[PDB]
Amino acid sequence: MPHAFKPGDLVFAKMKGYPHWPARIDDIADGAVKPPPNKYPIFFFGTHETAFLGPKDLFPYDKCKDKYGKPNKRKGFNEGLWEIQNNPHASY
């Protein structure tokens, strides 16, 4: 049975106007800005940007990669596909 999301979990994250995007739950470094309540820091592969999202916009990467893990014309998406598959926990 599923657990709550935790840092390091791999997802597709959905933002308005963007396709479901390869991303990870980030950790929060000591002394760094914390997310709002019930939000997670979402690191988007490829663009390397961070947004604060709730679980309603987070889809498990392994379950959904057949549906969402296809190349996309949007800037950074295909680099992001490489990152989530080949080095998803690296320092970016």
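Method on record in the header is X-ray crystallography, 1.7 Å.
Cβ atoms are placed via backbone N, Cα and C, with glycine included.
Feature annotation from Swiss-Prot assigns domain 'PWWP' to 7-64; the stated evidence is sequence analysis.
On its own chain, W21 (mutagenesis position) has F12, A13, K14, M15, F44, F45, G46, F77, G80 as residues at least 6 apart in sequence with a Cβ closer than 8 Å to its own Cβ. Under mutagenesis, Swiss-Prot gives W21 to A with this note: Loss of interaction with histone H3K36me2.
Each residue in the domain 'PWWP' (7-64) gets a DSSP state, and the totals come to 7 helix, 21 strand, 30 coil.
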